[PDB]
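**Student:** I'd like to ask some things about the structure below.
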There are 4 protein chains.
Amino acid sequence: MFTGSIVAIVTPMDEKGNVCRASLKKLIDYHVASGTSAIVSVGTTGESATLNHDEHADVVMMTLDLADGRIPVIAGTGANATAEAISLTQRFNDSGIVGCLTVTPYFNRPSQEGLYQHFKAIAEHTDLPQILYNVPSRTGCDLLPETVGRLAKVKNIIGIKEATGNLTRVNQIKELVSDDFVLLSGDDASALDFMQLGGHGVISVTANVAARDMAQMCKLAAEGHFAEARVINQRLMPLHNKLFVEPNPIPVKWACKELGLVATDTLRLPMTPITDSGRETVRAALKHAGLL
Amino acid sequence: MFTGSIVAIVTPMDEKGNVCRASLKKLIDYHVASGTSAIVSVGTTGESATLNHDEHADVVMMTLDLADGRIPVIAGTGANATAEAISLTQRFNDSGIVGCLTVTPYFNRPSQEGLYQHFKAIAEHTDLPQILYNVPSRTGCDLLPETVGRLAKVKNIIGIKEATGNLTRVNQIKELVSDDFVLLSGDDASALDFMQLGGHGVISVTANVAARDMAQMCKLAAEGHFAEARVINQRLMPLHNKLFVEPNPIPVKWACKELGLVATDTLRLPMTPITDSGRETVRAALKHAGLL
Amino acid sequence: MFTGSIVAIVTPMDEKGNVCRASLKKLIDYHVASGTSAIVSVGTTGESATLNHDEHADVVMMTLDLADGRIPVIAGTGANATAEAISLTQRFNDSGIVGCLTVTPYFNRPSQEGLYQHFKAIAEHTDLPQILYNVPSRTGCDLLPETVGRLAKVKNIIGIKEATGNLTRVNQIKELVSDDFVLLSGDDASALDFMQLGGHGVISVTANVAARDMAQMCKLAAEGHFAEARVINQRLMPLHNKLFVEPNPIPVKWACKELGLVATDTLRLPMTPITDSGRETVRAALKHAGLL
Amino acid sequence: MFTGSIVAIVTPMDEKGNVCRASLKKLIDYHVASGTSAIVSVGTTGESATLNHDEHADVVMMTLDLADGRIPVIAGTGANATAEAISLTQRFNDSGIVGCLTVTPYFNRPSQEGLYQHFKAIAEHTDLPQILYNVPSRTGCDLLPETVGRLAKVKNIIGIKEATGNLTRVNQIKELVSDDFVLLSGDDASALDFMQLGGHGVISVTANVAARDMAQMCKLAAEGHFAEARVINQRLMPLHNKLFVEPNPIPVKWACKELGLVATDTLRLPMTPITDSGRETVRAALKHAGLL
């Protein structure tokens, strides 16, 4: 599925910083029961940056096995070297994932032509559906609408996680792509606005801890009941904002632990444990959402 | 050692993207004869982003061997996962390098406390001198002066490549650190300004093609002869700007090839070949500097 | 009226830089015939900045007399000194204007409390309806949603021209105000997006030269036919963008002259005559819109 | 004259917002005794924005009279309409002032060519020396170095108050202008840096309350004694930052009142009284500087 509430799932870890199989299973049962439409495995919220590619692949496969056909799983496959993106993608060919979420190269700031060649080469080395992923504040570069339109002519490239928070992009991209191209918010706080402008869903951090509300918000959104969707959004808005009070996924892993969804809120450096003041801030947002 | 004109040397490649030993040898002989203070091997300009750690290590060792003790070599050792940075650093123990240049974690956007822990742990597990590297435009985070001051108390963290172009940072950092702590610009166009405010040198892209002028400019700067340094800087200023007309190191590799210093200007995806307009703009900057 | 396409009308001038009565009348007949819902007189596009308050008032009164009850007229009343805003507003009490468009103080960068006190004092010194006007790129300050919600409790303050281009503001403001509070785009290129999110119209530059298209776009928008509105918007998009190719109102006054709506495209310094390259750029956008 | 510590003097007011002659006299006597080079009368810090031109002129003439030849006075003469700036300038012919400080037109956002024509025409219709004033954060436009270079060829345009805080501008401007053209910082916190790069002085808010320290700091800077100047600057740095904790001149007027230098800290709307938190933050900065 590429519609409704898609969770960028945390990679729950034990105190040693390795994947915790029991916590992950508990999360996957929760999204199955909550109406979550799909799982993105080892996206940004899944700590793609601090897992090596082997550990990345193990978590994806584990996630897929635990999902057990009950919920589609999208693998994060981003790399800032194109050859490395191809290679990571190839680990998942013929695996069972329904598609790949692939980020604009970070750090080396390619040109728009570089971005075209990067994603085009990735798409040509796989049969899997490809969701582009733009997040300039993290990467240092910005996959503009013109270039997305160009990449959408690749049969294999089928959508975009747009995480700028810049809502004008929804209709600038939509003009240049076919009606089958999927537009997903990558920014929880603006995602309902995004869907009202014609977006088809959200790859969400908030959905890690408020999976039922989020699934119901996007359903209402897709049916055109935007006023009713907003009541849920206002309930979730403190969470939309305060889950980034400290760098993601520090707040959401703590929140998961507080809700009993995971055993520990451990992260890998350079991500650090939530501060005392961060706990209070996130606790309060959870209370506002009616969860704690 | 860690003052003067330090070159962020390109990793010259053949048509297939593999390191070209003969061209690398030409570049190193050219830096030895042109008075360059040191070579940073596999920094950003050296395509750290698109070499795997094994290729990264080979290029560094080849640079060491070719240098043959005539010029000091600093290895790039940056990674956005702490355990990965520690582990890459370990590959250079007893190698001959005089130091490491280590970037703030990119993409994952850690807090200041996260950056402190990142660099503290790296420093703890080596005897090699560490030069911090801050470049928010690429990374998505910004290592503030206060945090540089904490890190400078570690015996082993000896300096910073400040690549913001924000010149207020020179004296904000300097007043928080000892007189031995080295401040190096990572922004060619504002580098003379940086040194005039109290900086000790530059880690430079321009130096790849204007090594002599750069060495003389940084010496005059250290002697307080800023007017005489400015005259050199005025003729290098088109290169300072236009080596970034297209993503670095696309223009500088083309310039090295135009001068006959490397056999090919090949890069690795997602870097793309220079466009014709960029070709003309860079050739004009080379002639301004008196190099063609 | 505070709905549909509202024109921020140019103040057409003779070659001496004074208001040209015949050109203004021609414009007002045109908006009457075109379905324009209202005229903003001596807004930013009307060169509020280079007319003194007497000349400002004369143009407003002239505009009102020429409108002759056929089309509502809103007076620009902005000033960066609160006492001057009150005084300018008072010139129009009992005049026939339906309301005032009043900008956040520019240059002196008040706090949010300063903005509250500024607009509250203005509203208390008049019976006229007040439309707030936020445009940070011009003023140096940003009237945030929280403060707008606070000001909306004033009976007299009834809407906002939101000219940030930041679409998240539509629903942030809407949560905090009553359903009677009017939300108007001040940014032509995003205005349809703005209305789709729940905005009620636009105070528009493009409507100066494409008044029929704009009136029909906002009507379709208010009826929920957004796909049909977009066809018009795409036709108008080059104009939406290229009317700011040079500082407003330089391009739109030239365009008006080209369409025979005004006699001269003269402006007051520091606004300068359109450049040759600007004419070609605007001519092409007019051709795209099907007007030239 | 136009080097050293130049104070952007507050316009002290009584409870009703009218100039307080006795307090203004205290301030002027204090600048004469503290070694201040000149007074800018009715600049930004002097509330140019909220005095009408008649009150603006009175305050300048009163400042001239009270100074009584002991200290030079530069009048603020900025306006965003060219004919208005010319006309305000004319009020100061044969007045005794040594020069005018004239800001880039705010709000209307003119092109570089517009700014050239704006300032050229002002300069043409007076014999008074003109100091250009660039502050994009307030105005919405930015007078680039290239345009400063054109304007410097006018016999009558003699310098610039560069208030961006972007220190690269010092040597970009300097290399395009003659050695006689004066470069003055309009940003207290980066002013020592500015002078160390080649600037000749500062038009200063801090000088209102730390006149002596400021005068000594700028002298040492002009003598090349930057380390000795830095020590003074380190103790004034909290004031440099915290005089802008709330909109200028709210904090500095409160500070002048705390020191006993003015009778009231009253401002004109839309400036508002200092908050309690701002009170404590500014009192801490005053004690850091050794003033209470």
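One is the number of the first residue shown, and numbering goes on along the chain from there.
Method on record in the header is X-ray crystallography, 2.3 Å.
A Cβ is built for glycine as well, from the same backbone N, Cα and C atoms used for every other residue.
According to Swiss-Prot:
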ACT_SITE  D:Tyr133  active site, proton donor/acceptor
ACT_SITE  D:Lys161  active site, schiff-base intermediate with substrate
BINDING   D:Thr45, D:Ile203  pyruvate binding site
MUTAGEN   D:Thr44 to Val  Reduced kcat by 99.9%
MUTAGEN   D:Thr44 to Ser  8% of wild-type activity. 4-fold decrease in affinity for pyruvate, but nearly no change in that for (S)-ASA
MUTAGEN   D:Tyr133 to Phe  Reduced kcat by 99.7%. Reduced affinity for both substrates
MUTAGEN   D:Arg138 to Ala or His  Strongly increased KM for L-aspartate 4-semialdehyde. No effect on KM for pyruvate. Reduced activity by 99.7%
MUTAGEN   D:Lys161 to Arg  0.35% of wild-type activity. 3-fold decrease in affinity for pyruvate, but nearly no change in that for (S)-ASA
MUTAGEN   D:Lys161 to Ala  0.1% of wild-type activity. 3-fold decrease in affinity for pyruvate, and 2-fold decrease in that for (S)-ASA
MUTAGEN   D:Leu197 to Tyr or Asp  1.4 to 2.5% of wild-type activity. Decrease in affinity for pyruvate, but nearly no change in that for (S)-ASA. Exists as a dimer in solution
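Each of these features: where is it, how hidden is it, and who are its neighbours?
**Tutor:** Sequence-distant neighbours of D:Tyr133 (mutagenesis position): residues of the same chain at least 6 apart with a C-beta under 8 Å from its C-beta are D:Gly78, D:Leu101, D:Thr102, D:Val103, D:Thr104, D:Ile160, D:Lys161, D:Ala163, D:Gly186.
In the three-state DSSP assignment, the secondary structure recorded for D:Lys161 (mutagenesis position) is strand.
Neighbour list (D:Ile203 (pyruvate binding site), Cβ cut-off 8 Å, at least 6 residues apart, same chain): D:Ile6, D:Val7, D:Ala8, D:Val40, D:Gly43, D:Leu101, D:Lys161, D:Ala163, D:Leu184, D:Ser185, D:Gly186.
Contacts of D:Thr44 (mutagenesis position) defined by a Cβ separation under 8 A and a same-chain sequence distance of 6+ are given as D:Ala8, D:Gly76, D:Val103, D:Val135, D:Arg138, D:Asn248, D:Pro249, in order along the sequence.
For the recorded site, D:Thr44 (mutagenesis position), the DSSP three-state label reads coil.
In the three-state DSSP reading, D:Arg138 (mutagenesis position) counts as helix. Over all protein chains present, the Cβ of D:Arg138 (mutagenesis position) has 23 other Cβ atoms lying within 10 Å.
Here the Cβ of D:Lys161 (mutagenesis position) has 28 other Cβ atoms within 10 Å, regardless of which shown protein chain they belong to.
Cβ contacts within 10 Å of D:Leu197 (mutagenesis position), excluding its own Cβ and spanning all protein chains shown: 22.
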**Student:** Measuring Cα to Cα, tell me the gap between D:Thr45 (pyruvate binding site) and D:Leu197 (mutagenesis position) in whole angstrom.
**Tutor:** 25
**Student:** Just name the recorded positions among D:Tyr133, D:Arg138, D:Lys161, D:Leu197, D:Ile203 whose Cβ comes within less than 8 Å of a chain C Cβ; none is a fine answer.
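**Tutor:** Cβ contacts with chain C under 8 Å: D:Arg138.
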**Student:** Of D:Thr45, D:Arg138, D:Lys161, D:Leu197, listed here as recorded positions, which sit with their C-beta under 8 angstroms from a C-beta of chain B?
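**Tutor:** Sorted by position along the sequence, the hits are D:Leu197.
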**Student:** Among all protein chains shown, how many Cβ atoms are found within 10 Å of the Cβ of D:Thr45 (pyruvate binding site), not counting that one?
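**Tutor:** Other Cβ atoms found within 10 Å: 24.
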**Student:** For D:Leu197 (mutagenesis position), just give me the three-state DSSP call.
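**Tutor:** In the DSSP reduction, D:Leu197 (mutagenesis position) maps to coil.
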